[PDB]
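Below you'll find the structure, written out as structure tokens, and then a few comments.
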Amino acid sequence: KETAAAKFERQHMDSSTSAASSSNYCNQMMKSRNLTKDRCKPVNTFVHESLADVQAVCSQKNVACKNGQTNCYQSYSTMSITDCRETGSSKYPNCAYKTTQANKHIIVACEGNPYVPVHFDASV
């Protein structure tokens, strides 16, 4: 709620645009969220849905995390997602991404307090 909810918002949140059609998006985003910082992660998904829409999920379909379980909630319908896929090659500041845009549903974990998503599990 002070580093977790943040961490999630840092990596997975982007409620400034409905979608993302371009490798521009991915490349700038990973850079902007400093996700390339130190070592850029292979793959990363960004939700293009309102932060509230995403918290809402915390009280929707109760599912099984890809680990422990429940405390995992699945988005009723379909979310505007963008997948960031690493490309180029070379374990170093060389990080390029390709932008794949999907329409999938999300599986999140929530630490309520009021409710706040903290861990983005599977993206379908």
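Residues 27-150, in that order, are what chain A shows, numbered as in Swiss-Prot.
Placement of Cβ uses the backbone N, Cα and C atoms for every residue, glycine included.
Residues or ranges marked as substrate binding site in Swiss-Prot: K33, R36, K67, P68, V69, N70, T71, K92, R111. In Swiss-Prot, a published mutagenesis experiment is listed as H38 to A, annotated Loss of activity. If you look up Swiss-Prot, you'll see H38 marked as active site, proton acceptor. One entry in Swiss-Prot concerns the mutagenesis experiment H145 to A. Its note says: Loss of activity. Residues annotated as active site, proton donor in Swiss-Prot: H145.
Taking the features listed in Swiss-Prot, we show where each one sits on the structure.
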residue: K33; record: substrate binding site; contacts (Cβ under 8 Å, 6+ apart): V144
residue: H38; record: mutagenesis position; contacts (Cβ under 8 Å, 6+ apart): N70, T71, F72, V73, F146
residue: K67; record: substrate binding site; contacts (Cβ under 8 Å, 6+ apart): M56, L61, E112
residue: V69; record: substrate binding site; contacts (Cβ under 8 Å, 6+ apart): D109, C110, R111, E112
residue: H145; record: mutagenesis position; contacts (Cβ under 8 Å, 6+ apart): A30, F34, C91, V134, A135
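Around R111 (substrate binding site), a 10 Å sphere centred on its CB holds 15 further CB atoms from the protein chains shown. For the binding site of substrate, formed by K33, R36, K67, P68, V69, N70, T71, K92, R111 according to the record, the largest Cα to Cα distance is 21 Å, rounded to a whole number.
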